[PDB]
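Trainee: Below you'll find the structure I mean.
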Amino acid sequence: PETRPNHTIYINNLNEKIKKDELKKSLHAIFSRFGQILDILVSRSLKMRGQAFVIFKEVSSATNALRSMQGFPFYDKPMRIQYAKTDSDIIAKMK
RNA sequence: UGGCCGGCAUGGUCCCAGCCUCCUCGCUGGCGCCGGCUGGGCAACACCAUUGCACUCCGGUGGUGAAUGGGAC
Ligand SMILES: [Ba+2]
Ligand SMILES: [Ba+2]
């Protein structure tokens, strides 16, 4: 069953050969236009590699970003996007 | 040589260039032949495995089984 709208968009199918720092930067390069970004979390661990959590301030930003960038060719791969299952702490720490 | 040893071979010291490397990337490192013993680390790099929902850093294996010429005394 799909996920409900969230402040954070979960992206996967990312190019696993990109260093964390760079990846966080690049992502910001293409997602910033959708709205303020509280943070982007990336990990290259066995379980978390190839995915990312972009955390937008306003749910609409994520939503917009979701519908707009779905399937976007990034580092030679089609970016897959969804809403995160739950709220990232940064967001909890408020609403 | 990342630590360690054994065989053999080989006049010496400099100078310039080239080249090499997971473990002090460069001019007060190294760049004959052969065999065996062993430590560290995934930091980089490669390869294998992975499509994975986090907010705790964290899969595995591999490399040195490396690299030549010239010139001054
Ligand atoms: Ba060396
Ligand atoms: Ba690794």
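Just so it is clear, chain A uses Swiss-Prot numbers, and the residues here are 4-98, in order.
Backbone N, Cα and C define each Cβ position, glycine as well.
Straight from Swiss-Prot, here's the annotation block:
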MUTAGEN   A:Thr11 to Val  Abolishes RNA binding
MUTAGEN   A:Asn15 to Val  Abolishes RNA binding
MUTAGEN   A:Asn16 to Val  Substantially reduces RNA binding
MUTAGEN   A:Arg52 to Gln  Abolishes RNA binding
Trainee: Within a 10 Å radius around the Cβ, which one of these mutagenesis positions has the most neighbouring Cβ atoms: A:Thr11, A:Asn15, A:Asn16?
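Mentor: Output for this query is A:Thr11.
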Trainee: Counting every protein chain present, what is the number of Cβ atoms, excluding its own, within 10 Å of the Cβ of A:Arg52 (mutagenesis position)?
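Mentor: Result for A:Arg52 (mutagenesis position): 16 neighbouring Cβ atoms inside 10 Å.
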Trainee: In whole Å, note down how far the CA of A:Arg52 (mutagenesis position) lies from the CA of A:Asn15 (mutagenesis position).
Mentor: 9
